[PDB]
Amino acid sequence: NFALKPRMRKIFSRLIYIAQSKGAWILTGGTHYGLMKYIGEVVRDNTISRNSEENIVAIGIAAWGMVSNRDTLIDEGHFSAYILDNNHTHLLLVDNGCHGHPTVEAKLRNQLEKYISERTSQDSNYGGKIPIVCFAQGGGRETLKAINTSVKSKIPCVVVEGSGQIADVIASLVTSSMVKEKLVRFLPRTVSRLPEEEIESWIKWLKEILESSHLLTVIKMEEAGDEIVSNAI
Amino acid sequence: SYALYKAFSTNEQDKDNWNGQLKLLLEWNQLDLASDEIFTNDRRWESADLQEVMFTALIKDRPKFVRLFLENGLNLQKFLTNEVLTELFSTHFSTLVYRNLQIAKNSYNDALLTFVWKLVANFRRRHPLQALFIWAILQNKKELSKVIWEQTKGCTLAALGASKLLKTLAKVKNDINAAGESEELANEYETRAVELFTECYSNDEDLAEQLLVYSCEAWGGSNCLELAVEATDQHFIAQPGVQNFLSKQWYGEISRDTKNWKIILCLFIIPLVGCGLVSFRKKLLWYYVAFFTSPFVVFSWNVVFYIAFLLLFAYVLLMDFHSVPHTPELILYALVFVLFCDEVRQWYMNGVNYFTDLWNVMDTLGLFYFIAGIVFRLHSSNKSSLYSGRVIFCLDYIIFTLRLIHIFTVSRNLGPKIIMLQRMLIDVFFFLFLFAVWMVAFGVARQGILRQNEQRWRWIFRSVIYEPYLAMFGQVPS
Amino acid sequence: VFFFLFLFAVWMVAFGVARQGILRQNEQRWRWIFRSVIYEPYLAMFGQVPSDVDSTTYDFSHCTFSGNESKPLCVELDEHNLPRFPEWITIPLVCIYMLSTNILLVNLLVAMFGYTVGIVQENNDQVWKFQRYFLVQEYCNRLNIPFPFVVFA
Amino acid sequence: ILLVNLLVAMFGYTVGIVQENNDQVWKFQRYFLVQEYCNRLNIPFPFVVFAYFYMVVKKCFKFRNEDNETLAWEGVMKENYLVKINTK
Amino acid sequence: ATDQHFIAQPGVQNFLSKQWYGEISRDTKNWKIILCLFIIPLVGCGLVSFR
Ligand SMILES: O=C1NC(c2cccc([N+](=O)[O-])c2)=CCN1c1ccccc1O
Ligand SMILES: [Ca+2]
């Protein structure tokens, strides 16, 4: 489930407009639920409004251990009712063992991110090198693991908002005590099910986040007019 | 409400009762509180049990809550069944609104209002959002209607139909307050339709002209342009988009940026069609058909034919009218047969509303006096019937000649003045009332003072009505 | 002016052909067609009230009975040598025409002139002093003597 | 004098009112002539009687996806117009 | 006081028109009323509204 207030509606609409003006890929989870739903809807809207001029690319990267109805072909399938989104023009589904395995696609995803961040294409203004920005707005284990896997690599360009769950706890503090103080006051209703043996691990995750504060930037509350996403990226 | 929510929340038993907290924050108008601490953490949304709170928000006029519920997820077509609509139109529908609907159906009937009377008769005893929008809009809800209108697909048709319904319900004379609010809401939605179509045209012309022509699988059984016409919404057609559509459909194949004199010059000289003088933007036989198909030149050919018809009628009536019809009378009857076939075709393809137009009334009148002139004219060897036939044809020629005014209304110059000409009849009738009063008073006073006991009715009316009438053109009674 | 002349020509043709057809029978001279269809309903715009429609002020000393001399044809006669035309159909025809042209159609032109003057006057001085350029340039362009001496130059 | 020069004044006042609405009423009336001339598929007027016989010939013998596409197109400028309303 | 704006407002105008038509409801057309005036025993029919 996903809470989308109209500010985030405007932000992600502006984001996909920037992606259409620049001719960029967008990597995401590719399931049908929530934020990927809204991204796919705006992808179909910018497709249906113009019908030409560099139709944008939305890659979904799914786990395949969570896909409900699965068909083996060479021949097109028909996936109807994790559920996949309708609107992603490209999907990639990673292979593993049993069903009960999340965080599987993160390996191939971050490996591909590293490969494009080292990929050379001199027809640009970045001195080649094909620039990469990583955005995080909500929360969860996957967000923190993605941000630290990115910032552990070079050229991540991590951008966060100022509303959400983990977006607040990275926006607000910019050691162990302050991390605990902000995390219990911004996410009180998850810590009731969290043992401390991984909470010290999460403190290590956020320490390796704030290791490099230059590769991270933030969207704020007074910065809420127009063209704020370009000013962030 | 905040005191009651702080008491209801901190019982530590009903912290899991988010349904009770939501019903409590719905019964009061607490929008910010329910958004800030029910829907924040995204820790438990089902998306299927929100129907009771939805019906409650609909019947109690809670538009920001249904906005929040649709923002966090509900499909109206999944929500709406026939039992919901019968509960709305049967129990939650007012009685004074239904009385105003009866008065409007009795005194000011219309095609759309006959349709909404049939559908309200259906639901007081398949396009879900449109019927819910009609329900919200004729209750004068004014803010639930905007929330549902943002969810519809055919939004221009929705705004135009709502403007038409509310403009009709504003004509009901009792309960003038509701008539005022329905008029204001009608003006708001017709403004909304115009301002949305000007954007849809100012981006892409071809797709806006695709929008204008569709029937929405019997929305109300009509079209966007037709609903703008039937409500006499003349600002939706006086905007440059529909004007450009109409002019591009009027010149047809010929591009609009060519001068008119080239077009009429190629009209008079036919084999000049194959030359580089007209632009067919918007091998030779296609040029031939693309010229002689367009509305402009079939209209212009038709008016040239009609001027020739009037000259033939005048020649026959003044200079060649014998006891037996010569050849140009027979050509005249052939041309009137052509006109008769056209008018009976237009009566067949219109119906009864053909007779609504005044020009079709005097058109039928002129054809009837023509065939009456024929049936008086064929009785030869009788001087009175022959003279009577010619008198009937003269009065008929008056009718046929005065129709040329309504022919030439299409011009860019003469047009707005001929339309202006019919707005003057109340000044003319005021003038004729005052002039008839003064004329009767003076005529009877003068005839009574001068003479004594006139017994002839003709010389009463020549001296009471006719000579004071001529004193309007400066005659000075003698 | 052209709107006025269009409407006035339509009413003039309709009344003239109706009156010439009701009164007379088979005029064969084109000049006395156009003097009786176009010219006399035209003079009814300056308040003339077309004359030979009354049957009590119509004398037969201004006829021809056949087109031999200048005068118009008679109104066509009965077997009693009486005029055939109905007064009850030609007196109100002249009254409707005379109302329609001499009062409605002229006092409409007055209103349209007043409206056009009411528009164009704030733009009128601008258009005049724009036109002033052309006379200033055609009089300051030539280096010239007095007009009747210009031929010398 | 009084009664005719009063009619002149009333005509002038009615012209002074209705002229800004007059072009709107004219180009609203333009719809009806455009539809009655674009409705029939017709030949030159004095030949139309021939086509009349052709219509007699008739009585002698006897969900869509791009509409969804253009409604989905309409929704985008609907959203843009609502954004503009709340932007003003 | 010749306060003609207090009477040109729609409330007193509605009061005056409701007192002018009287028993007949205002939302019936005038031609039905004058037609029932000329033909007297037509009063007993469903052509005028006595609301
Ligand atoms: O369609 C037409 N029907 C008749 C007509 C046909 C039969 C009888 C009468 N009538 O008696 O006035 C009139 C009038 C002229 N007309 C026409 C011609 C060219 C352009 C526009 C037009 O409306
Ligand atoms: Ca007609």
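In order, the residues displayed for chain C correspond to 867-1019 in Swiss-Prot numbering, which applies throughout.
In case you wondered, yes, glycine gets a Cβ from its N, Cα and C as well.
For the mutagenesis result C:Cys929 to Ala, the note given in Swiss-Prot is Abolishes ion channel activity. No effect on cell surface expression. Reduced glycosylation. For the published mutagenesis C:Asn934 to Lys, Swiss-Prot gives the following note: Reduced ion channel sensitivity to cold stimuli or menthol plus cold stimuli. Listed in Swiss-Prot as a mutagenesis experiment, C:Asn934 to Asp is described as follows: Slighty reduced ion channel sensitivity to cold stimuli. No significant effect on ion channel sensitivity to menthol plus cold stimuli. Quoted from Swiss-Prot, the note on the mutagenesis of C:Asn934 to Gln is: Abolishes glycosylation. Shifts threshold of temperature activation from 26.5 to 24 degrees Celsius. Reduced cell surface expression, association with lipid rafts and response to cold. Under mutagenesis, Swiss-Prot gives C:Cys940 to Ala with this note: Abolishes ion channel activity. No effect on cell surface expression. Reduced glycosylation.
Taking the features listed in Swiss-Prot, we show where each one sits on the structure.
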residue  : record               : DSSP (3 states)
C:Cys929 : mutagenesis position : coil
C:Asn934 : mutagenesis position : coil
C:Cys940 : mutagenesis position : coil
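In this view, C:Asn934 (mutagenesis position) is surrounded by 7 other Cβ atoms within 10 Å of its Cβ, with every protein chain counted. Selection of the mutagenesis positions C:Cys929, C:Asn934, C:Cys940 by a Cβ distance under 6 Å from ligand 2 yields an empty set. Straight-line distance linking the Cα atoms of C:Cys929 (mutagenesis position) and C:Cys940 (mutagenesis position), rounded to a whole number, equals 5 Å. Between the alpha carbons (Cα) of C:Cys940 (mutagenesis position) and C:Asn934 (mutagenesis position) lies a span of roughly 12 Å. Cβ neighbours within 10 Å of C:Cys929 (mutagenesis position), excluding its own Cβ and spanning all shown chains: 17.
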